[PDB]
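Novice: What follows is a structure written as structure tokens; I'll ask about it next.
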Amino acid sequence: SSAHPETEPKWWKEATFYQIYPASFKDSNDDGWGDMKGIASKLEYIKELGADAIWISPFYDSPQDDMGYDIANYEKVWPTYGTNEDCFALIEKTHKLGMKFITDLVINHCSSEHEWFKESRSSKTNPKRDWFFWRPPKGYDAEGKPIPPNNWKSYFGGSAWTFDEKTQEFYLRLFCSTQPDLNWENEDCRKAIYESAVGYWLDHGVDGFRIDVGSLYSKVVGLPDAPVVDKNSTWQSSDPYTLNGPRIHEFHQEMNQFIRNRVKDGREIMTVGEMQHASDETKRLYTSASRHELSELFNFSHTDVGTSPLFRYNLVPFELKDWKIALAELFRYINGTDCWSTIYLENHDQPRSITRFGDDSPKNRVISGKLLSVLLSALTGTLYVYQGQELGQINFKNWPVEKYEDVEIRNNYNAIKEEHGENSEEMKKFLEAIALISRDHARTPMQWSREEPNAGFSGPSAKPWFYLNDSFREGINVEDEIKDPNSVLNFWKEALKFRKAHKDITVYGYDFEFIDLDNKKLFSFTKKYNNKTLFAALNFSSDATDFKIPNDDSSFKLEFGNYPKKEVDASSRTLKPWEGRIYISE
Ligand SMILES: [Ca+2]
């Protein structure tokens, strides 16, 4: 393990993180919105699950146009969630339970309601004008409407520019119209961002940051028109000119140094960057400890399978190998380096993993939920569990488009309507996709009980901010699952215990090798840690499936699996439907 610098222990490498979506976790005052007191009341639940740390999605003052990712004040909690003192009390309570606390750092853009933008937009001459990207119209079209500066597409559909009537210029917003991108080319802007979004929270005791689209801060000079790669779209991906831009490492090094110099008590701060896409070299430039940029990053390849590279909301076929390779992209690059990795299948931007990668049928949702737990339990990196994942939550079913809350759905819907028509093949394909892929499958309220109609998320008289998934009535809720010894929740508790007990090879394991990579059912691999070898055989199918252990001998002992412990023949070399097994040899 000496020629593997990645094995050097750190709190944040072996911590299991639980991600909380504050709007949807726990309402304590029956207004239908989750809040900080609600979260505080459930910290013991999170600890009992086996989490070592929490990441809370944005809880700062925000109009909620992107449900918190449009921040109007980095230094003030959104009043509906509580006060700043509520937040400080929550951080302290988390700490006193022996858990770490990370906050969401969203500094590619802020809300147009942020005072910085209110000043910026007020005139062309004010000191904050170039804290954002302002450009005149390219011209005017045949109807007299201003034409945006370039052809860039918003992440949520349509143009990535919004026209300001007062100053007669467009401003850049890669996200929704009220999320103006901050101009990192302006050094005063960078310094103000660090003070407000970073320093304030360091001063108030956070253990780290999850960094929202951290790979977008560097725009290529001139903001040039992007390549026309999508021949059926007016607007084009800006990735060549906005993703991992030429100053992106400079900016991350600078912010890393700011953090190092601002911490007052010598504590170790973790940063996890939501970087989206990166070559392995780019990942290394970001996460190598010697680079002093990020601790680790999220890479989306595994959550992109089954979606078109041109448009997330067009489905395409995939096979198991595609997902195997995409998952391995998270961690193989760290082998024999001072880099570090993340491991996750769910977050507030993703549909449910059982639906996507297991089988959410009444017959298979429990066993396949456990299979996914077995897989994640064995992988190298910082493990993240998203609220409800531990319950085996599944996608919602048969929702009309008008029920979806997400701006990503609303904006894409409207762009398709405008470009192709409401009654079009393009719309049909979109509607097909949202049923599988929408971020909203992550965002329905957390299911605490079977109580009608709000599942213990709020009192029965409240109107939740977003609709409940009907699954709470099918026993997918905390109260019912605690009592069912066979539940997905109780299994996740086991899986985290197993992972911790074997952390050298589960968390810190190296030399990952696939076994039978092409197999459309069997997901199998080995890992090493000194004299130890871990072997996984995971059957992602409703069929029985054979496997082989390479260099098999008597030393391989069955240590974890999802079929009943007393009813498994460890010597058998055929897996039952949805069966997973982890063997370890010493
Ligand atoms: Ca509330």
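Per Swiss-Prot, chain A residues shown: 4-589, in order.
Technique stated in the header: X-ray crystallography, 1.6 Å.
For all residues, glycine too, the Cβ spot is worked out from N, Cα and C.
The following feature annotations were taken from Swiss-Prot:
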MUTAGEN   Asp215 to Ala  Abolishes catalytic activity
ACT_SITE  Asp215  active site, nucleophile
MUTAGEN   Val216 to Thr  Can also hydrolyze maltose
MUTAGEN   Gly217 to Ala  Does not alter substrate specificity
MUTAGEN   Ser218 to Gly  Does not alter substrate specificity
ACT_SITE  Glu277  active site, proton donor
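Show me how these features fit into the shown structure, please.
Specialist: Cβ neighbour count for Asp215 (mutagenesis position) (all protein chains, 10 Å cutoff from its Cβ): 20.
In this structure, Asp215 (mutagenesis position) belongs to neither helix nor strand by DSSP; it is coil.
Neighbour count (other Cβ atoms within 10 Å of the Cβ, all protein chains): 21 for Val216 (mutagenesis position).
Other C-beta atoms found within 10 angstroms of the C-beta of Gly217 (mutagenesis position) number 28, with every protein chain shown included.
A simple way to gauge crowding: the CB of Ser218 (mutagenesis position) has 24 other CB atoms within 10 angstroms, across all the protein chains here.
Under a cutoff of 8 A between CB atoms, and with a sequence separation of 6+ in the same chain, the neighbours of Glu277 (active site, proton donor) are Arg213, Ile214, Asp215, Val216, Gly217, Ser218, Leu300, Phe301. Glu277 (active site, proton donor) falls within a strand segment according to DSSP.
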